[PDB]
Amino acid sequence: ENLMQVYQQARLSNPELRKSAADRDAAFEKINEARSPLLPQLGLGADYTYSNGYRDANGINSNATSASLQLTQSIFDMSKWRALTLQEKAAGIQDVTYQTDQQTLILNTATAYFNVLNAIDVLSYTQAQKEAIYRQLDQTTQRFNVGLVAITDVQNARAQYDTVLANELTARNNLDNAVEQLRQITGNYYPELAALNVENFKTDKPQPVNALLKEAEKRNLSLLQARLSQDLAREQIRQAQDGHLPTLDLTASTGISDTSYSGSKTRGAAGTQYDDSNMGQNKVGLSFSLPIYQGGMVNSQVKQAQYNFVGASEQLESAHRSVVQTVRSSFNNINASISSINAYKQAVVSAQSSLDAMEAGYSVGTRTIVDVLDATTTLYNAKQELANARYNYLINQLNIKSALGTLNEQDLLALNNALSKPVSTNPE
Amino acid sequence: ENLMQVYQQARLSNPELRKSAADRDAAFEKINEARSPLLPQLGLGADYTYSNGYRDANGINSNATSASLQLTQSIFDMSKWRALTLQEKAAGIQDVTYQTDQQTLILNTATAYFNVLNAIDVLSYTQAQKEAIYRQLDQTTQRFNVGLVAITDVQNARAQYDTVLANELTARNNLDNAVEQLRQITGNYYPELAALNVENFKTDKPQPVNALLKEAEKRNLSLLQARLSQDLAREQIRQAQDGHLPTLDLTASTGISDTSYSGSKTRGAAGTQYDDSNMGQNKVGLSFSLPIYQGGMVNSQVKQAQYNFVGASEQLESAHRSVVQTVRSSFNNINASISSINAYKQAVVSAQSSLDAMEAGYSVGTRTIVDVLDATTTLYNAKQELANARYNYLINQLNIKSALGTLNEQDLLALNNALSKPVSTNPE
Amino acid sequence: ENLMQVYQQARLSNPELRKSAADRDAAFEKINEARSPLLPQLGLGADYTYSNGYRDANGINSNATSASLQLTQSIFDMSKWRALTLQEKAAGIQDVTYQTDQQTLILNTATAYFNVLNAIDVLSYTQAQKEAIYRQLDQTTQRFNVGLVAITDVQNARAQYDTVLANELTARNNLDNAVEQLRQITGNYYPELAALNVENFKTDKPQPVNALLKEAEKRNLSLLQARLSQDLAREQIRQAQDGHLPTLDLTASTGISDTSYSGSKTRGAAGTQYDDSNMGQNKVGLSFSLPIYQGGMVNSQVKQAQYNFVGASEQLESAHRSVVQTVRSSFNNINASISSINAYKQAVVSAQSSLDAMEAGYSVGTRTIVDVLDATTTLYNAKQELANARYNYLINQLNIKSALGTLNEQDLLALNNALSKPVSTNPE
């Protein structure tokens, strides 16, 4: 019904933003996977075996039956902590992109609303045009029958009347397409939308350029993601270096087994070596490692990290200059919109004066009714142009708010106060 | 040189589809790779060693030589089966992409075929306009040199003539570029192509929108691939829980090793402990292992998989909305084409009257040849626009049917009745 | 100050090209880590272990300690050589993309340079139009005050004045944005730039298309990329087949150990078997293996590699076709530009004549000052067209040289000879 309600529904219905939220959640979950290797480990290895001697070594047999648990726990390894830092950076990146997605959704909802309104206005204008052209065709046909013109004039009138029929059909197709494209965002059919009230339309002047640029350089999203990217590149440089550092880990276990034997040929001159025995082992101990002369395996891995970091630093500079140009362009666009609005208001007044003149002439009997209809068509065209300009101005203010990096739902709340009168999308 | 003969060769010459076929064949053959690990594996293990004890074990020399074979057969580990399921689903996705590429090939070939003929028509119009503009220049120059006209008029006529010459050059270049575009798809240069048979054109009517929507939901390619992706995500979730499952393997090995003992200490009072032996080994056994805690890593992979699944579901919903809006748009486009065809038909009906009236006046002597030529140019304009409208209608029919996903080559009678005598592509 | 200087500054100040260089450096450095697995891989170890396993031996204490080195050196394996070759091919690919980035930088700088002059021309002519329309409004308002026209005609003049005001504002904003976009390439603000020298402009004729095609086949960067990628696919096919051949390795080690026990019960009539030891060993040996049966792993890789090879061949064919098409399209754009230049020259001459006629008529009193202002505006616009045409010709020559694959600073130098007139980028 209103813009606020439409956005409220689209917020909790839209699938793209929900995909962004799901991706953020799955990314925050990778932190747990990062820490897991640090914590202890536990396993089991029970098994069995059967040997056999041959090639003059027959008559000797054995039976293995093992079962043991194992605990492993690392006590010093800096590589693992690098992973946790990197995962935290990834979580930050995901949050930033989620914010960008929300802002994009706000922009798209506003754009769809205003597109629907513009379609309504254009449809009305084309209907008026069709009426005028039909009236003109009737006059020309009536004159030809009377005997004042030739067949070619009637043919031209019919062509002009046929063209407007195609334009009228196209307008309805555009309106239906706009309604469906709004449903694609919101997910619902909206018979009516609130219309702009001209009594309280705002044309406030914007702030200086340098202030806007300075504020944007603080809480913008693209450059924030660039900064986080450079930080994770540095964290990636740290990770590479720790490949040539020693580490320690602890190992523990316990197990039992039975190792009885059997056989006839085994008997004889055993010498106590062929006796059944049961045994267990409970080894526990630490370990250490340290690499040397690896052919610069990790040494050359470090140089790759530094080049990547300088590339990230270059991308950040590119992002900075891009933000500069974008904000400047948005500001100039706002100014152009103001000027265009003024021009269109003047045009509307001129058309109104012409229509009044044409109507008075007809009332006194100096003009036909085709002139009245043509004047009406011109006035409706001017009204459509003015409405389009107003909608573009509102969209541009929202766009500069987005470029600044400070777009929310409370900002859009104010715009709702400019929309008062309901209008049907497909009136009967 | 009709569409069918051009498309038959395009089918077996187009590298865009051939790459898709190669990708599908790579995807399919890859399954046999994933079934390899389950089967048994054999290998050889010969090697050599040499040792020299020190510290307590001084003066002890030894040398060893061994060689054996190994064979491991996985008894129960579903991890490998889930790989097969995932890979077959990947093959399905690839086949869907192949179907999409085939439809794309068909549509692109048809579009290029019509573009060539459109270029030819506009070229003919430009030639007529050039002739008319030249006859105007001659008229003005003769007048000026006899009087009746200032020089500025001569220069204006010269300017118009130069402009039409530039347009003619542009049209020739466009005609060559479109042919080059027709050689880039099919792979052959076509000097002559068939054209539309105007006397047998069909302005058919489309089916209701709801029936198209149902057919699309049932048999559309994009949403089918999306459903395959959703099933793949579920299978991946099933694969995540596979971690907790225990695994066991059956391994058997055999080999020989003949080791001899020597040394001053060994000789003398050996006591049978240091005597040489020539026994073999035929070890056969099993193995079983299962994780107990693992620090909750799998309990995190399970949640990552669930988040991925919900993201895939959101993607599928988005694709559904997209297909709905696309089918609606295509239907509206067909209707718009019908209306435009009617409008242009009336427009050409009208222009014929004026060129007919200009000719009679010259026959009696009320007009000049310049009027006749200008009328001819206008009618040529009415002729080039109508042909463009017809070609657009045909392409839009193909587009709606492609949105339905139901066209590969059943456009046999669709265009066969629409062909006519050959028309050259690059006349000289 | 001028084109050559701007390019010189951008050659080293442009971040995109520097990122490309960083990528090239990363690719070349990668060769080092492919070499590394050939050299010896020395290492160090050390681990204590306490054990009291007592399935049958209760009260036995046996600590353990060890510390040893390691060395490994591969003898025969073609898994590493293939990696070296493939990394070299990747480096070549990176070099080619770097060269492409160079050419892109030159093109972007030239386009950004010419857009500023276009903006200057547009601004001047828009200001002239504003002056003319203001004089028209003054005349109309005076006439209405005198009592010769109706109020309706005043509104039209006011509307036109507002429209021209808006157009002028848009022109100024476009000039500002074009200045900013050139700073996004070089990082500097240019108060003034050099303009074209009209009396020193050349109109050459392009070389025959066959020679251009031959040169493109010789030295087109994208085709070089395609051929290198295909070679990289063939070498990968060779790599896959090499998973069959056997492998040979050499290892060596040396270390110590204590394995000291304790306990009163152990001491006494132990038979010397349970006494503490301080043994040491320096074992060294080789290790060989040759696979026999691996399943479809060996078989499937080769078929997949061949499929990838045919895919690469298809991609190369696409590259060839695209190159030919682009060469012809640029070659034709050149001639189109020549023709447009001729047409706009004629238009300028015609406008000059009209202006002179108007001026003489006003000198003798047959015309109002308003008429003169309009002719000046028409002439001024005619120089907007002719200026924007020559810049298009230069840009098109630069593009065709780029497609030929021979675009260097030497080529860009030839343009600057025609730019020998400074002009401000911000009038008043």
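So for chain C, numbering is Swiss-Prot's, and the shown residues are 23-450, in order.
If you check the header, you will see the structure was determined by electron microscopy, 3.6 Å.
Backbone N, Cα and C define each Cβ position, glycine as well.
Per Swiss-Prot, mutagenesis C:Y384 to F is noted as: Partial channel opening. Increases sensitivity to vancomycin, by allowing its passive diffusion across the outer membrane; when associated with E-389. Here the Cβ of C:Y384 (mutagenesis position) has 16 other Cβ atoms within 10 Å, regardless of which shown protein chain they belong to.
C:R389 (mutagenesis position) counts 16 other C-beta atoms within 10 Å of its own C-beta, drawing on all protein chains shown. What Swiss-Prot notes for the published mutagenesis of C:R389 to E is this: Partial channel opening. Increases sensitivity to vancomycin, by allowing its passive diffusion across the outer membrane; when associated with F-382.
Proximity of C:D393 (mutagenesis position) to non-local residues of its own chain (separation of 6 or more, Cβ distance below 8 Å) is seen for C:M380, C:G383, C:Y384, given in sequence order. According to DSSP, C:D393 (mutagenesis position) sits within a helical segment. Quoting Swiss-Prot on the mutagenesis of C:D393 to A: Decreases inhibition by hexaamminecobalt(3+).
Quoting Swiss-Prot on the mutagenesis of C:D396 to A: Decreases inhibition by hexaamminecobalt(3+). Around C:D396 (mutagenesis position), the C-beta neighbours below 8 angstroms that are at least 6 residues distant in the chain are C:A154, C:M380.
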| request: Please report the DSSP secondary structure of C:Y384 (mutagenesis position), reduced to three states. | output: helix
